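A.B. asks: Quick one: the structure is below, and I'll ask about it shortly.
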Protein chains: 2
Amino acid sequence: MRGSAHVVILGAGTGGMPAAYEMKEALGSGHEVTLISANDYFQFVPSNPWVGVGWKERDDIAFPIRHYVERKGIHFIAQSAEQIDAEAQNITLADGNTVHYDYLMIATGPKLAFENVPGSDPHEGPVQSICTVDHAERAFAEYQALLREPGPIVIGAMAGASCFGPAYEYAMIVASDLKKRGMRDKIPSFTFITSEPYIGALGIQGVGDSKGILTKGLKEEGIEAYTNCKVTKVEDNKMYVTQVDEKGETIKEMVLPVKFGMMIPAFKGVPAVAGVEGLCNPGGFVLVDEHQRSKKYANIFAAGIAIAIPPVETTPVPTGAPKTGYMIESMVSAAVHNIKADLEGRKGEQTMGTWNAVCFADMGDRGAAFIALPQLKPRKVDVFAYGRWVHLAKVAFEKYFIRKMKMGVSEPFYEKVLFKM
Amino acid sequence: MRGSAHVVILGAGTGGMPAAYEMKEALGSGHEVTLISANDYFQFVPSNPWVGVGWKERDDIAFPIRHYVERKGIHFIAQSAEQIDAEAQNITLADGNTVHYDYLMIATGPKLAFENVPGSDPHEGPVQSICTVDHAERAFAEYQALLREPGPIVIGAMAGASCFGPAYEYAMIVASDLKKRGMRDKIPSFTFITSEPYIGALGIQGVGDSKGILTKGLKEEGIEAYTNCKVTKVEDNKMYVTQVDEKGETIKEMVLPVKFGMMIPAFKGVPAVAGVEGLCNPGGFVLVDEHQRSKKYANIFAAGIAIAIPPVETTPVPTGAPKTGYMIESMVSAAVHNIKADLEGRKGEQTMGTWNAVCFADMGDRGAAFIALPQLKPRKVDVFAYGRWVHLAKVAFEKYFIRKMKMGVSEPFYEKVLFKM
Ligand SMILES: Cc1cc2nc3c(=O)[nH]c(=O)nc-3n(C[C@H](O)[C@H](O)[C@H](O)COP(=O)(O)OP(=O)(O)OC[C@H]3O[C@@H](n4cnc5c(N)ncnc54)[C@H](O)[C@@H]3O)c2cc1C
Ligand SMILES: Cc1cc2nc3c(=O)[nH]c(=O)nc-3n(C[C@H](O)[C@H](O)[C@H](O)COP(=O)(O)OP(=O)(O)OC[C@H]3O[C@@H](n4cnc5c(N)ncnc54)[C@H](O)[C@@H]3O)c2cc1C
Ligand SMILES: CCCCCCCCCCCCO[C@@H]1O[C@H](CO)[C@@H](O[C@H]2O[C@H](CO)[C@@H](O)[C@H](O)[C@H]2O)[C@H](O)[C@H]1O
Ligand SMILES: CCCCCCCCCCCCO[C@@H]1O[C@H](CO)[C@@H](O[C@H]2O[C@H](CO)[C@@H](O)[C@H](O)[C@H]2O)[C@H](O)[C@H]1O
Ligand SMILES: CCCCCCCCCCC1=C(C)C(=O)C(OC)=C(OC)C1=O
Ligand SMILES: CCCCCCCCCCC1=C(C)C(=O)C(OC)=C(OC)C1=O
Ligand SMILES: [S]
Ligand SMILES: [S]
Ligand SMILES: [S]
Ligand SMILES: [S]
Ligand SMILES: [S]
Ligand SMILES: [S]
């Protein structure tokens, strides 16, 4: 309302949860902050692959949101938005109720575009997903069924995927778990299928020796790897794969039987957001400026996977660059800062800063991680790390982030670089 | 004088030059700041190996100090201190003149302890040094003499050395330059001799895959490598080497003819500092507390290679951990802050922060670099990088640091991490 702006955060994920806390902290008691999300629980998504192989469980990585945000004076509505009317500034929820906003911050993350590959939906066939805890649990269930009746395994990443690390991680921990159960020899074939132009390209033209290290990794586990692939369909428990060369010319088609599979899907924007006229690009990602403000609606901001970021390269099979946590948090920070500025008469000048990608993968005893920035080469930082210390770092960070999500954020969040001072 | 403390910085190196600027900035016009150093010029020491192979020249990496510090109101005396009387607080210069201080900040760096290995002094035989520009020029001169009359090459690091990166860098660029001149095949043998327990230990138990990468590097250049070595003497143009196993038992002695050689020497504290009663450990390194304050004299502080840092491991042949630039600068910052606090009645609480090592080596087209912290494993960061981007980074940093040394520092110096914002 006038004099007392009502700010709505859509989506309680890696960007949205911090956003709700940071917004309430920035605005204070004279403004209503409302968090709206499709689930009543937060989940730490980097841990989903471990759930998918049975090394973690839901209770380890997920917790109900309501109590934690509400003790901070944030209103919480555990309902999916089905429609957004940007003219009236009304959000229609799944139950038919509608919520008005003065400012809207979209943090709705990815729509998992299984429809791109007919039959690839986890409820449609043997190719599963570890992108969410619901899917990871379903993946583990199918993994156990594999254990009862061993057959070919196929793991990898679809055309248009942008999040490749988890495919490599999952393949490695599946290989590892299989050996631990004394079952690895019962698997007739173990194949890795990716849209990357080469192993370890990772949607970012590689980082450090990611190519050499990931290639060696898969070879060590006896995993046969194919790049420049797209899957045209999953059908009759078979994966239909088309492989091209650099020039896009088909060099072979394959038909792979799949007893147990997991392919990272391509991401699009969620339908309620994509469905806002003039808001998004054709992929359904919010078109924003450097201040995280929508190009069309001055009072709509966005952060996280939901925003559109232009590609800097094009690969034989379409792939995308990932949007990762440190950069997501810089977007959230900018958006919060600039909404507050707006509320006080100014155009906020804060930006996301420099593009970067950071990822951590834990194989059990040892981890792998990378930092790349900026997006185009030659970079200012381009580093790949491996070792026990990396595993310890992931474990520590998960523990930290989950606690922060329960306790609340102020907060120039990454003061977790104080490990220097 | 009372009410107007006189602060003296001893040594105009990587720590001392920033220190003089930062001290004057912190204290202002009501206090005299005096910089005293053995040379009238600053040199960028990471570039010395390139001077040693003729890829850089003195004028590229060195410049006269006087004009630059004096325009900042800093007094400059281009004279070695020969004696320090900590009771009277008088420094006796080489010319007999004496300078009084109220606070003294020691930044005198290393004494190159050639005397540990009889015959190893650069003016005594064929084993040269690239630790200073004077030595690097002399090394290049001897390199050209090698070119006229090819013979065995021996490069590496003495027992007690703590700065290993430059030995690897120098060996690599020497190998590289030799091929460029079409002369590499004229060299009968090319040997790398180190006190490290293994190749790429680097006085810090390795970092990232430093062992694998450096081993492969030397092998590619046809350089034969020997670890766990100490040199007992250089004589008759031969290097006498003793090699032990893990337990310190001699497994062989070698006698290597040397036409052209370069061995990183062990570091001690400079004689004027070591000679202060109760100031230093037996190595001649200043015993300081966490605030960079001398344990004995409340008004003596120290930073850089000059301070004593306890070892965390012991290797078959004694080696030390390096003291590198980012940590040196944190020491300088702490010392400046705490001297100012003292001047204003308080005990400053600022510390060096977390131990870390950072190094950059440039091989011409591509660089190598590492970050390790803290000192003991498992670390929080333990990363090794290689590539063209690393070469570009070194070139950029050298250019930046030299400019800053001419323009002056305020300054939370490493805001050069703003490449993020
Ligand atoms: C398996 C996997 C591993 C990853 N590992 C890393 C890593 O090691 N490091 C790193 O920095 N990044 C990692 N990421 C990438 C990234 O950081 C995450 O995907 C992160 O969760 C994205 O944050 P987000 O806020 O944009 O989207 P999300 O975290 O997916 O949150 C989006 C949210 O909004 C909701 N929502 C969607 N539609 C609606 C609607 N119509 N109405 C209401 N709510 C809605 C969701 O239910 C959800 O809570 C990983 C991603 C995956 C899939
Ligand atoms: C070949 C080489 C390569 C290196 N590369 C790197 C790198 O890539 N990254 C990194 O972080 N570090 C690097 N270092 C390590 C380190 O950072 C440097 O050695 C650095 O110069 C040390 O700073 P300092 O102020 O302690 O000593 P120095 O820079 O040696 O300065 C000491 C100074 O005080 C003086 N002095 C000595 N005695 C007296 C006296 N009695 N009276 C007056 N003045 C005196 C000197 O003449 C000199 O100016 C390298 C070192 C070497 C030798
Ligand atoms: C987070 C994003 C990244 C993608 C997800 C994960 C990818 C899968 C990881 C495969 C790694 C397997 O292969 C592993 O790699 C490294 C090579 O650097 C080797 O390790 C080597 O370098 C490391 C340091 O980095 C040293 O500590 C080690 O002593 C050395 O042998 C391991 O001996 C090998 O077992
Ligand atoms: C600064 C402190 C370090 C010590 C000083 C310098 C040590 C000497 C460097 C020797 C390196 C030589 O060997 C070189 O190493 C790397 C291995 O990671 C290889 O490079 C490999 O990883 C890099 C990324 O890190 C990739 O970009 C590259 O495509 C891949 O092949 C090079 O193909 C090889 O030529
Ligand atoms: C120098 C520029 C890069 C700074 C990044 C520092 C690394 C800190 C942890 C990285 C991380 C982030 C940010 C993160 O958001 C995240 O969750 C999605 C992780 O997974 C466990 C991470 O490992
Ligand atoms: C995360 C903790 C480590 C931070 C270090 C950031 C790297 C910036 C440059 C490093 C560097 C420093 C500090 C430095 O002082 C120095 O000169 C001795 C270099 O040689 C060229 C360097 O490459
Ligand atoms: S990734
Ligand atoms: S590439
Ligand atoms: S990631
Ligand atoms: S080093
Ligand atoms: S070690
Ligand atoms: S270094």
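Numbering starts at 1 and runs along the chain as it is shown here.
The backbone N, Cα and C atoms fix where each Cβ goes, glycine too.
For A:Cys163, A:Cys359, the entry in Swiss-Prot reads active site, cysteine persulfide intermediate. For A:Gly11, A:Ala12, A:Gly13, A:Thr14, A:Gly15, A:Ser37, A:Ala38, A:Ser80, A:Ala81, A:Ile305, A:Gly325, A:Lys394, the entry in Swiss-Prot reads FAD binding site, with the evidence type experimental evidence. Annotation of the mutagenesis experiment A:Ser129 to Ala (Swiss-Prot position 126) in Swiss-Prot: No effect on FAD reduction. Strongly reduced activity with decylubiquinone. Here the residue is the original one, but Swiss-Prot notes a mutagenesis experiment at this spot, A:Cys131 to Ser (Swiss-Prot position 128): No effect on FAD reduction. Abolishes activity with decylubiquinone. For the mutagenesis experiment A:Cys131 to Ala (Swiss-Prot position 128), the note given by Swiss-Prot reads: No effect on FAD reduction. Strongly reduced activity with decylubiquinone. Quoted from Swiss-Prot, the note attached to the mutagenesis of A:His135 to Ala (Swiss-Prot position 132) states: No effect on FAD reduction. Reduced activity with decylubiquinone. According to Swiss-Prot, the experimentally introduced change A:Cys163 to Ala (Swiss-Prot position 160) is described as follows: Strongly reduces FAD reduction. Abolishes activity with decylubiquinone. Record note (Swiss-Prot) on the mutagenesis of A:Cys359 to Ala (Swiss-Prot position 356): Complete loss of enzyme activity. Abolishes enzyme FAD reduction. Abolishes activity with decylubiquinone.
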A.B. asks: If you check the recorded positions A:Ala81, A:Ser129, A:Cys131, A:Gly325 one by one, which have a CB less than 6 Å away from any atom of ligand 5?
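C.D. replies: Passing the 6 Å Cβ check against ligand 5: A:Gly325.
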A.B. asks: From A:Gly11, A:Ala38, A:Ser129, A:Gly325, A:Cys359, which recorded positions have a C-beta atom under 6 Å away from some atom of ligand 9?
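C.D. replies: Cβ < 6 Å from ligand 9, in sequence order: A:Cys359.
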A.B. asks: Give the three-state DSSP assignment (helix, strand or coil) for A:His135 (mutagenesis position).
C.D. replies: helix
A.B. asks: Of A:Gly11, A:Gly13, A:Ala38, A:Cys131, A:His135, which recorded positions are close to A:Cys359 (mutagenesis position), meaning a Cα within 10 Å of its Cα?
C.D. replies: none
A.B. asks: In whole Å, how far is A:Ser129 (mutagenesis position) from A:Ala38 (FAD binding site) when you measure between their Cα atoms?
C.D. replies: 19
A.B. asks: For A:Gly15 (FAD binding site), what residues in its own chain, 6 or more apart in sequence, show a Cβ-Cβ distance under 8 Å?
C.D. replies: A:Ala107, A:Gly109, A:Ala303, A:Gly304, A:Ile305, A:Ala306, A:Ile328, A:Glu329, A:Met331, A:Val332
A.B. asks: Hey, what's the widest CA-to-CA gap across A:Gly11, A:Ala12, A:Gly13, A:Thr14, A:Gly15, A:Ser37, A:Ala38, A:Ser80, A:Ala81, A:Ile305, A:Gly325, A:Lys394, the FAD contacts in the record, in Å?
C.D. replies: 33
A.B. asks: Give the helix, strand or coil assignment DSSP yields for A:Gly15 (FAD binding site).
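C.D. replies: Looking at the DSSP assignment, A:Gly15 (FAD binding site) belongs to neither helix nor strand, so coil.
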A.B. asks: On a simple 10 Å Cβ count over all chains shown, which one of the recorded positions A:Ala38, A:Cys359 is most densely packed?
C.D. replies: A:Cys359
A.B. asks: Among the binding-site residues A:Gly11, A:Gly13, which residue has its Cβ surrounded by the fewest other Cβ atoms within 10 Å?
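C.D. replies: Result for the binding-site residues A:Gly11, A:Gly13: minimum number of other Cβ atoms within 10 Å at A:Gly13.
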A.B. asks: Please name which of the mutagenesis positions listed here, A:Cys131, A:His135, A:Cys163, is nearest in space to A:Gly13 (FAD binding site), Cα against Cα.
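C.D. replies: For A:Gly13 (FAD binding site), the spatially nearest of the mutagenesis positions is A:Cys131.
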A.B. asks: How many Å separate the Cα atoms of A:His135 (mutagenesis position) and A:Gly325 (FAD binding site)?
C.D. replies: 21
A.B. asks: Once near-sequence residues are set aside, which residues in the chain of A:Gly325 (FAD binding site), 6 or more away, have Cβ atoms under 8 Å from its Cβ?
C.D. replies: A:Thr14, A:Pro46, A:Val358
A.B. asks: Rank aside, I only need the closest one: which of the recorded positions A:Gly11, A:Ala81, A:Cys163 has its C-alpha nearest to that of A:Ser129 (mutagenesis position)?
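C.D. replies: Result: the closest of the recorded positions to A:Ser129 (mutagenesis position) is A:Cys163.
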A.B. asks: Cα-Cα, whole number of Å: A:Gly11 (FAD binding site) versus A:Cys131 (mutagenesis position)?
C.D. replies: 16
A.B. asks: Using DSSP and collapsing to three states, where does A:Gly325 (FAD binding site) fall: helix, strand or coil?
C.D. replies: helix
A.B. asks: Determine the Cβ neighbour count for A:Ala81 (FAD binding site): the number of other Cβ atoms within 10 Å of its Cβ.
C.D. replies: 25
